[PDB]
Amino acid sequence: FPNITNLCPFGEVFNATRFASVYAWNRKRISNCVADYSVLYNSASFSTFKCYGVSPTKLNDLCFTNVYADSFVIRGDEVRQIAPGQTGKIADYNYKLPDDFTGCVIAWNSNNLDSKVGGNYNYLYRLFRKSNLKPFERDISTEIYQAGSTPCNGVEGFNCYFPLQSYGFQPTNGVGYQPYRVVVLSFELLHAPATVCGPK
Amino acid sequence: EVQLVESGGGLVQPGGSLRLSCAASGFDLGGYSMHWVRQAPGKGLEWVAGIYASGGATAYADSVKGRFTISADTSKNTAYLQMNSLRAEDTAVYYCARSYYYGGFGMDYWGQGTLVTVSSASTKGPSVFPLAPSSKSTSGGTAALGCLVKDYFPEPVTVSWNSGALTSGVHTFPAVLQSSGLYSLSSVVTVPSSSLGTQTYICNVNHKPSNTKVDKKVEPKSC
Amino acid sequence: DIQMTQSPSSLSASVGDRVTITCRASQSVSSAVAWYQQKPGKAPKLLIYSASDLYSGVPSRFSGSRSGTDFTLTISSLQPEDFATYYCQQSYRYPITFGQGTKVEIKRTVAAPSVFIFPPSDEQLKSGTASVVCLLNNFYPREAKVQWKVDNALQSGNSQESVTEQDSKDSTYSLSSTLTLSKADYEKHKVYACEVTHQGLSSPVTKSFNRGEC
Ligand SMILES: *[C@@H]1O[C@H](CO)[C@@H](O)[C@H](O)[C@H]1NC(C)=O
């Protein structure tokens, strides 16, 4: 048990002003605090709320060594990829979850927040990569990707693609192409003092 | 409504030149790459050339490198394919399409396509011949009859039965390229043997390239 | 200069079936494959891009998958509009290369051809060339063999045939084989016959006619 009663800064993450681009997902550690998870589910303002390795239904009774809140933005069609053992540009090249993943995956539409007349091009995703991503790995490199047999010398063109490409977050877009904000709660349980707990 | 419209197709002799145009609407060419994809009759799709409108960078397929030249204009918002030293192998339907970025993406919108024929043959009008229903046709069965179009070179042809009245049991085969270099196809229809003497059947053939429209009636031989 | 090998070349299946089409690339293309649908006389229509991304305005039954350098297009349930040809295309290394093509045909019970023989018009004989036509319509499967016999002697090098596409309502094929030859050589023989060998036929049919008779 913690022995100290400090509410956890969950608001910092969900109600954050701007969200990171999925290729450079943001990660907030959470420790030395207490928080009511069931408040989130109860709010029921979210569109996807899927948990793996633990019951969502009022499971605050448990105490974990550390918690990790990973936040980013993607499309709706792509939310299906933020789960264990899924494939796709996002799960391969941007954000991978381990197959033994014990955590929760929360996603909600943000078309009002993250759309802009004429398109929002602040949110990128990685399109080309030589190898798939290992779980919980992050790649922020921008080196020109050389698809051809000839070298690129850091110049954009055919067979010489800039690896990151922008979402076309048009306000008039279909739901599958509307921005969605995603938060992934990972529960690091180890042989160490439990610094996060439930209520009371 | 994004739209892509081809133009400039036609007939050219071997070794000649022809410039195809692709006018775009509903979007600005910037940030996109325009491509020309050709399809020979009854064969797969083959990429030919592509251009990044903004920077002007170009790329061509090995099979037509040097002969063809792809260009673009941002104020006109259109793209061009100049085709020089044409060969018969190049005869095909030429489409223009667009992709995002220099690559990695698909082709969102395609034009309806334009036909390019490379043949030394000259544009000729079609000869129409009857295909009369056999005299020894079973009464319960249904005798078959038709029209035969021969020796027209520009491929586009249209056929109708009784000015569009007979739209059932009709089969119009695709044309075949003869050793002469002219095309020849045939259209047929199956009708009841009883209505052979009563009804009158007409094949209506139109050849827009030579501007030749004709009709021919089908009747038994009797002899 | 990458090569996209597409399978199957042809496929026959029933409405409501679940279909799978595969394309293997010579080299790694990351996830830069796309899938297009083409119906006769129409531009290709984009279905899938970047391997597994649906395009706006495209039925959700269409799905795309990538396993290493193997790419797959899947139809959950077929619909009468889904009968057409399908191509795969890579945009990784130029020149961009398409697949050979996969034709999807509606399956149908075996049907035998209605065979007819049409002698040359006299109008044509005036010009100096005689065209004998043989029609075999409303049959399935597409495979069929036409053999021209002139007085029981096979004629080779002067016969050309064309096949229709599956009928909108019949779902059956039709074939036309034309045999052209000069009036001088036409008047040299007396019997002109079209022998037809089909799957749905106990024995070859042989519709014939004799010059100078009606
Ligand atoms: C975000 O703010 C709303 C309104 O103040 C609140 O209902 C919600 O609980 C907040 N989110 C978190 C994670 O505290």
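Using the numbering of Swiss-Prot, the residues shown for chain A are 329-528, in order.
Header entry for method reads X-ray crystallography, 3.2 Å.
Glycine is no exception: its Cβ is also placed from the backbone N, Cα and C atoms.
In Swiss-Prot, a mutagenesis experiment is listed as A:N331 to Q, annotated with the note Reduced viral infectivity. Sequence-distant neighbours of A:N331 (mutagenesis position) (same chain, 6+ residues apart, CB-CB distance under 8 A): none.
Annotation source Swiss-Prot lists domain 'BetaCoV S1-CTD' at A:334-527.
Where Swiss-Prot documents A:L368 to I as a natural variant, the accompanying text is: In strain: Omicron/XBB.1.5, Omicron/EG.5.1. Taking a C-beta cut-off of under 8 Å and a sequence gap of six or more, A:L368 (variant position) has these contacts in its own chain: A:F338, A:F374, A:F377, A:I434.
The annotation that Swiss-Prot gives for the naturally occurring variant A:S371 to L reads: In strain: Omicron/BA.1. Other Cβ atoms within 10 Å of the Cβ of A:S371 (variant position) number 10 in total over all chains.
Long-range C-beta contacts of A:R408 (variant position), restricted to its own chain and to partners at least six residues apart, with a cutoff below 8 Å, comprise A:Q414, A:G416. Annotation note: A:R408 (variant position) sits in a helical segment as assigned by DSSP. As a natural variant entry, A:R408 to S appears in Swiss-Prot alongside the note: In strain: Omicron/BA.2, Omicron/BA.2.12.1, Omicron/BA.2.75, Omicron/BA.4, Omicron/BA.5, Omicron/BQ.1.1, Omicron/XBB.1.5, Omicron/EG.5.1.
Sequence-distant contacts of A:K444 (variant position), defined as residues of its own chain at least six apart whose C-beta falls under 8 angstroms from its C-beta, comprise A:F497, A:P499. According to its DSSP assignment, A:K444 (variant position) is coil. Listed in Swiss-Prot as a natural variant, A:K444 to T is described as follows: In strain: Omicron/BQ.1.1.
A natural variant is reported in Swiss-Prot for this position, A:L452 to R, and the note states: In strain: Delta/B.1.617.2, Epsilon/B.1.427/B.1.429, Kappa/B.1.617.1, Lambda/C.37, 19B/501Y, Omicron/BA.4, Omicron/BA.5, Omicron/BQ.1.1; Contributes to cellular immunity evasion and increases infectivity. Under a cutoff of 8 A between CB atoms, and with a sequence separation of 6+ in the same chain, the neighbours of A:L452 (variant position) are A:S349, A:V350, A:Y351, A:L492, A:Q493, A:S494, A:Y495.
The Cβ neighbour count for A:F456 (variant position), using a 10 Å radius and every protein chain shown, is 22. DSSP gives A:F456 (variant position) a coil state; it is part of no helix or strand. A:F456 to L appears in Swiss-Prot as a known natural variant, with the remark: In strain: Omicron/EG.5.1.
For the published mutagenesis A:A475 to V, Swiss-Prot gives the following note: Increased resistance to neutralizing antibodies. Counting Cβ atoms from all protein chains shown, A:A475 (mutagenesis position) has 25 others lying within 10 Å of its own Cβ.
The annotation that Swiss-Prot gives for the naturally occurring variant A:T478 to K reads: In strain: Delta/B.1.617.2, Omicron/BA.1, Omicron/BA.2, Omicron/BA.2.12.1, Omicron/BA.2.75, Omicron/BA.4, Omicron/BA.5, Omicron/BQ.1.1, Omicron/XBB.1.5, Omicron/EG.5.1. Under the DSSP three-state reduction, A:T478 (variant position) is assigned to coil, being neither helix nor strand.
Among the natural variants in Swiss-Prot is A:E484 to Q, noted as: In strain: Kappa/B.1.617.1. Under the three-state DSSP scheme, A:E484 (variant position) falls in the coil class.
Taking the Cβ of A:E484 (variant position) as reference, residues of its chain lying under 8 Å away and at least six apart in sequence are, in sequence order, A:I472, A:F490. Quoted from Swiss-Prot for the published mutagenesis A:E484 to D: Increased replication in human TMEM106B overexpressing cells.
The natural variant A:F486 to P is recorded by Swiss-Prot, whose note states: In strain: Omicron/XBB.1.5, Omicron/EG.5.1. Counting only same-chain residues six or more apart in sequence, the Cβ atoms lying under 8 angstroms from the Cβ of A:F486 (variant position) belong to A:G476.
Quoted from Swiss-Prot for the published mutagenesis A:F490 to L: Increased resistance to neutralizing antibodies and human covalescent sera neutralization. Under DSSP, A:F490 (mutagenesis position) is assigned to coil, being neither helix nor strand in the three-state scheme.
The number of other CB atoms found within 10 A of the CB of A:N501 (mutagenesis position), across every protein chain shown, is 18. Per Swiss-Prot, mutagenesis A:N501 to Y is noted as: Increased binding affinity to human ACE2.
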Checklist outcome for this item: Cα of A:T478 (variant position) to Cα of A:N501 (mutagenesis position), in Å and rounded, measures 38
Item to check | Among A:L452, A:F456, A:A475, A:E484, A:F486 (the recorded positions), residues with Cβ under 8 Å to chain C, listed in sequence order | outcome: A:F456, A:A475, A:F486
Item to check | Site of maximum Cβ density within 10 Å, from recorded positions A:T478, A:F490 | outcome: A:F490
Item to check | Which recorded positions sit within 10 Å of A:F456 (variant position) - Cα, from A:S371, A:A475, A:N501 | outcome: A:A475
Item to check | Secondary-structure category, per DSSP, in which A:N501 (mutagenesis position) falls | outcome: coil
